[PDB]
Protein chains: 2
Amino acid sequence: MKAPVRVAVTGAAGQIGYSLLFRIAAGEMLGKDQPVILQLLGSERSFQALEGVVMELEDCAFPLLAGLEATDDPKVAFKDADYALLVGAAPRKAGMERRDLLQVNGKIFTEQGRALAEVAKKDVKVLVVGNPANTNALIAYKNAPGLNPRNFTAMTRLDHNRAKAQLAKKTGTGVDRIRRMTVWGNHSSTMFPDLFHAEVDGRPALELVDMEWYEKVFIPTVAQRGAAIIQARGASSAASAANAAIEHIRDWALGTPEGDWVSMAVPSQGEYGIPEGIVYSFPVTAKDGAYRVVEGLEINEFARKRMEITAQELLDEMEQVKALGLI
Amino acid sequence: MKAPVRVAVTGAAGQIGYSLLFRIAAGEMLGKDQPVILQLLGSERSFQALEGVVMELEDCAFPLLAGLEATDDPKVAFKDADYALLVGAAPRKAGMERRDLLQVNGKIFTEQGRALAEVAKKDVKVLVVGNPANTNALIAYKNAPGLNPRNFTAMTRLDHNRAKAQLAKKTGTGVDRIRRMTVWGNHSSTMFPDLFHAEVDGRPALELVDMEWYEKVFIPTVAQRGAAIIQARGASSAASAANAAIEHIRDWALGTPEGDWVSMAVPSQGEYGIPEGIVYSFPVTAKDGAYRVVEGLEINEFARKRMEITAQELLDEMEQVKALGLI
């Protein structure tokens, strides 16, 4: 009954894309009643591999996959897109410094941001996954004049889910009973997982775990989780990252649970004193495809300091890209 | 909420497993209201990676994942299992042999068949994915006396879905409008995709495509599809194979659509004159953990010829296993 929506996904032939596309086509991201048109973006280098991915999607005989098109042209992949998941980013070449990567990503997201403004739906929902996520998202929306900046977001949902998982583990409770988890700031080592407002079966988390565990165990473990996966599997967390991207888009479009909220890095508008413009992760609720930062939360010294530290790191990142003339 | 069911999966640290486990934990295989307990089996060699997969699963914060346990012991992995997906098989060390391959797989599936018979639920539903699937299934159930042999099956659902995909592409219609596809026999080069009973939008397939295309294009393309993915991606079709596995179990546990059917390789009981005992893919309808071969279908010469060829291949494999004393 519902008309198909167009979903653009970049970095489609990569690891996250391989763990992402099938579940999207299965209807897990936008609903089992919502047909999707997959517009996949790849590079000339990985286009042959992308055709391989297209074949596997076809071989799943998905009833909701109403369209499937692979391309190496952003203007084609983003054409009339209702959703755009920017997973592709600059590769980690040997002898490629931080700044070297910075300018490569600068070109990618400047180009893609401009492509989106030119050919995608004006209300296209954008999620940046490719790192550095928050800053790449900044580059994109700044280069997407004509489009709503708040429609440009970055993913901290994996950090968010990792925090919920750790809290559930420690308390010996179902993760389905963990609510109001928050990861503030940058998707980086300075991220701040907040337990001051989190609840386990309705009870304040800090009534079940102590401050020492929270500070010396919980925070570092959530921050190092990505490395833990690599050290164990010998590969990055593609499947769980894909799951996080799906939930980020899903909750944004279909809405968050009553009494709960999720983490989303979005363009700051001064909430909690966070500098404007930078893409900062905040606790947010969503409804009808729009989200709202959860304000009014009490922020103690412990939280404030960590929130400011990650905010400063983001300001610094913005400073760098701005000096490069990217924005 | 239904009582949790235990799902055992072997070769859990491999490619298909990485594409399979998350969707199962998401409830895509047994329903959104069916909690699942994942019992993962991994060899001593891949256990470190398996622990990494466990972490990623935890990091998805799946509400339906009521349990998660990794082990290298089949008797632990299969304990009280309601379902067992046998994905792990044997490699092919540089310079091996056919009769040699049967030896390694013979030990694997004899052990797992015995483990299932000893610790799994009496009505455990088993699907063999690791190749050679049909023969591995035969070895497994032969070594699981006491357990219903019909509960042991092999996967041809990927061939089935690939066939539906090709027909849909050729006729230019939605794959969702493709029904009554059948893949008979062995999951091998002798597999027989049947178009004589398939319908496209309620219309017989052979009315939209001719025998020339069927024999010269359709059959070879479906048979070579696995190689095509490898040649394009540089990796096997893990995602589409995982999807096929999920659908095989799903349509078996829940049920096939009204007026339609699916392909499942199951122990033959003489249907269509196929030798008893061998695990042969048949067109089948299913409901609540029980399936029935769709008998009474008109089988023309073109079909029987190919049905007999693949049946003979399976007989020879059975004779080989028998000569080795595996069954």
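Numbering starts at 1 and runs along the chain as displayed.
Even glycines carry a Cβ here, placed using N, Cα and C.
If you take the C-beta of B:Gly11 (NAD(+) binding site) and look for same-chain residues 6 or more apart in sequence within under 8 angstroms, you find B:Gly17, B:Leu41, B:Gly42, B:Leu86, B:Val87, B:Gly88, B:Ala89, B:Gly130. The NAD(+) binding site annotation in Swiss-Prot covers B:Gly11, B:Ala12, B:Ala13, B:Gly14, B:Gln15, B:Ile16, B:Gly17, B:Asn105, B:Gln112, B:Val129, B:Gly130, B:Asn131.
Other Cβ atoms within 10 Å of the Cβ of B:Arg98 (substrate binding site), summed over all protein chains shown, number 11. The substrate binding site feature in Swiss-Prot is assigned to B:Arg92, B:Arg98, B:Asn131, B:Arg162; the stated evidence is sequence analysis.
According to Swiss-Prot, the feature active site, proton acceptor maps to B:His187. Taking the Cβ of B:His187 (active site, proton acceptor) as centre and 10 Å as the limit, one finds 27 other Cβ atoms among all the protein chains shown.
Under its natural variant annotations, Swiss-Prot gives B:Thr190 to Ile the following note: In strain: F428; produces a 2 to 3 times higher enzyme activity. For the recorded site, B:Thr190 (variant position), the DSSP three-state label reads coil. Listed in sequence order, the residues of the same chain lying 6 or more apart from B:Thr190 (variant position) and placing their CB within less than 8 Å of its CB are B:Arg306, B:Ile309, B:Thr310, B:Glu313.
Cβ crowding, taken as the number of other Cβ atoms within 10 Å, peaks at B:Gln112 among the binding-site residues B:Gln15, B:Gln112, B:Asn131. Long-range Cβ proximity for B:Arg162 (substrate binding site), meaning a same-chain Cβ under 8 A and a gap of 6 or more residues, is found for B:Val222, B:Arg225, B:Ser240. Proximity to chain A, taken as a Cβ less than 8 Å from one of its Cβ atoms, holds for B:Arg162 among the recorded positions B:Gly11, B:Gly17, B:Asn131, B:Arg162, B:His187, B:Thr190. In the shown protein chains, 25 other C-beta atoms lie within 10 A of the C-beta of B:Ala13 (NAD(+) binding site). Long-range Cβ contacts of B:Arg92 (substrate binding site) within its own chain (separation 6+, distance under 8 Å): B:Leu101. When the CA atoms are compared, the recorded positions lying within 10 A of B:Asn131 (substrate binding site) are B:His187, out of the candidates B:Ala13, B:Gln15, B:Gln112, B:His187.
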